[PDB]
Amino acid sequence: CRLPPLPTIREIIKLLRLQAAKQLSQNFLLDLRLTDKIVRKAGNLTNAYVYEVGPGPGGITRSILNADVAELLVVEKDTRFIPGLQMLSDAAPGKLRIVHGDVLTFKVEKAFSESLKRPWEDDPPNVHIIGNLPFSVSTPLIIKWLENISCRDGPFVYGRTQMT
RNA sequence: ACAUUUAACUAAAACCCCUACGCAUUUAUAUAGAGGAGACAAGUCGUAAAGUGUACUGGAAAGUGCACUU
Ligand SMILES: [Mg+2]
């Protein structure tokens, strides 16, 4: 797959219409080797439904796409990155579903098909979650998803979904 | 534990005890499994008020609390 080039920091600064490098208020992992490492540690994703959060520039997104994922659902809150994610989607037809929304409220139990929903006592249900979010958002999210596991609802309606 | 016999008109003969050491003790090797250090990985890799210590941290790219230094 011929994916478009990864944005540089100058291109990111222009994209946020910020015109400077000091007021980013955000840190980007623009090194594809570390993102490749992270996706490797996420497990074998060949033909796996991956729900990715906090894409931003899209290093994790490109790394996941390079793995033979079946469908990749992406949720982005900043609309300014949606153009880049859209070009990335055009590069990979039918393997990227972008959604503009907030991960603390987005409802994943309806995103993927119902044929995926495996029992709790069987193996994890081929659905993986990967995320590099702001640290101010990852802890409410993990608390919320722990509550979901305790209730066996939300992303864990499919079974014992693994998170990275 | 165990015990002085014969013999002695030259002088000699005889002698023979019974008790472990083991699921004890020392060190070493082999084996399941787990954990460390080394090579700043080399590129046909990518690019352009502050500080120190300590305590909590569940909206932690660091914050707040206390004490310090310039
Ligand atoms: Mg706090």
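Shown for chain A, in order and in Swiss-Prot numbering: 10-173.
Going by what the header records, the deposited coordinates were determined by electron microscopy, 2.5 Å.
Quick reminder: no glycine exception, Cβ is built from N, Cα and C everywhere.
Swiss-Prot lists A:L38, A:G63, A:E85, A:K86, A:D111, A:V112, A:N141 with the feature S-adenosyl-L-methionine binding site. Summarising the environment of A:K86 (mutagenesis position), the number of other Cβ atoms within 10 Å of its Cβ, over all protein chains shown, is 19. According to DSSP, A:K86 (mutagenesis position) is assigned to coil rather than to any helix or strand.
Listed in Swiss-Prot as a mutagenesis experiment, A:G65 to A is described as follows: Abolishes methyltransferase activity, DNA-binding and SAM-binding. Does not abolish transcription activator function. Its own atom aside, the Cβ of A:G65 (mutagenesis position) has 23 Cβ atoms within 10 angstroms in the protein chains shown. Under the three-state DSSP scheme, A:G65 (mutagenesis position) falls in the coil class.
Quoted from Swiss-Prot, the note on mutagenesis experiment A:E85 to A is: Inhibits rRNA (adenine-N6,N6-)-dimethyltransferase activity.
Annotation of the published mutagenesis A:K86 to A in Swiss-Prot: Inhibits rRNA (adenine-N6,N6-)-dimethyltransferase activity; the original residue is retained in the structure shown.
One mutagenesis experiment catalogued in Swiss-Prot, A:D111 to A, is accompanied by this note: Inhibits rRNA (adenine-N6,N6-)-dimethyltransferase activity. There are 10 other Cβ atoms within 10 Å of the Cβ belonging to A:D111 (mutagenesis position).
Looking at Swiss-Prot, you'll find the mutagenesis A:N141 to A noted as follows: Does not affect SAM-binding, DNA-binding nor transcription activator function. Residue density at A:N141 (mutagenesis position): 20 other Cβ atoms are found within 10 A of its Cβ, drawing on all protein chains shown.
Once the Cα atoms of A:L38, A:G63, A:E85, A:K86, A:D111, A:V112, A:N141, the listed binders of S-adenosyl-L-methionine, are compared pairwise, the greatest separation found is 21 Å. Residues near A:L38 (S-adenosyl-L-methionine binding site) in space but far in sequence (CB under 8 A, at least 6 apart, same chain), listed by position: A:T44, A:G68, A:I69, A:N141. Relative to A:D111 (mutagenesis position), the mutagenesis positions with Cα atoms inside 10 Å are A:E85, A:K86, the candidates having been A:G65, A:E85, A:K86.
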